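Structure first, commentary second.
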Amino acid sequence: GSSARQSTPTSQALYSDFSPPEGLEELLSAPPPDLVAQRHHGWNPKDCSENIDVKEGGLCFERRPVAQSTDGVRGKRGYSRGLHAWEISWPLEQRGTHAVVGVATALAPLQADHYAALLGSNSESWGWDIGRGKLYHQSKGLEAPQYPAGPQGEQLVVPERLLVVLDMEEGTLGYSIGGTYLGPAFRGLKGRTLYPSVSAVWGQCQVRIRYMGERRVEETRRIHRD
């Protein structure tokens, strides 16, 4: 507040730069027990929380320090071959959280954007963000004014379960629930395809993940005859 004299200057016009990591990896660099393997086996997309340990047996995210670097992270590229699909879910029963995922495209052009014609930068990222449910969109909502409900609310906020289909043999991937929204959008995705990325918040919202089709090369006899 401002009732006393001695105060604290809290003004930093810029992006973000609190306390970055610089010594923890040295703890992971060593033999990581059910933390480096159990995490990449739990819900690990790729550029996602690697410094923390997450294991199934009850979707449980585990980190040493704090979300500052261990929790609050998202996998991005993650390139794989063959047609496969995965599943993800965000349990909100806790109290307050936010599922964050989406696909990014580097080839994303910029001629007649769906809107009309604004411009272009270096790439394009489109996916499902819970920012469409924040407090920046409430008073003005055409949703059912009678009871709490909204079908179009899952267009970028599905607090329950979601099935993502990603195939490389074609290079087309999309995000749908149970395979609902991913039929007709397969004719434009062939060129709109982007890299699938997922963002997980603190371990309080621990999101669930079910993947089928991916493995882990090593030596097991796999298929050899394209």
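Along the chain as shown, the residues are counted starting at 1.
Note: Cβ is positioned from N, Cα and C throughout, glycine not excepted.
Residues annotated as domain 'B30.2/SPRY' in Swiss-Prot: 21-216.
Annotation note: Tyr115 (mutagenesis position) sits in a coil segment as assigned by DSSP. All protein chains included, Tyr115 (mutagenesis position) registers 6 other Cβ atoms within 10 Å of its own Cβ. Quoted from Swiss-Prot, the note on the mutagenesis of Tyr115 to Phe (Swiss-Prot position 120) is: Loss of interaction with NOS2.
In Swiss-Prot, the entry for mutagenesis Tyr115 to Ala (Swiss-Prot position 120) states: Loss of interaction with PARW. No effect on interaction with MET. Loss of interaction with NOS2. The structure shown retains the original residue.
The DSSP secondary structure for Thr193 (mutagenesis position) is coil. Within 10 Å of the Cβ of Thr193 (mutagenesis position) there are 20 other Cβ atoms, across all protein chains. Among the mutagenesis experiments that Swiss-Prot reports, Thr193 to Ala (Swiss-Prot position 198) is described with the note: No loss of interaction with PAWR.
Counting only same-chain residues at least 6 apart in sequence, those with a Cβ under 8 Å from the Cβ of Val201 (mutagenesis position) are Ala67, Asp71, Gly72, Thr97, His98, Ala99, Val100. According to Swiss-Prot, the mutagenesis experiment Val201 to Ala (Swiss-Prot position 206) carries the following note: Loss of interaction with PARW. No effect on interaction with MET. Loss of interaction with NOS2.
For the mutagenesis of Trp202 to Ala (Swiss-Prot position 207), Swiss-Prot gives this note: Significant loss of interaction with NOS2. The structure shown keeps the original residue. The secondary structure of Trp202 (mutagenesis position), as reduced to three states from DSSP, is coil rather than helix or strand.
The distance from the Cα of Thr193 (mutagenesis position) to the Cα of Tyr115 (mutagenesis position) comes to 19 Å.
In sequence order, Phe61, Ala67, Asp71, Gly72, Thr97 are the residues of the chain that are 6 or more apart from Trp202 (mutagenesis position) and have a CB within less than 8 Å of its CB.
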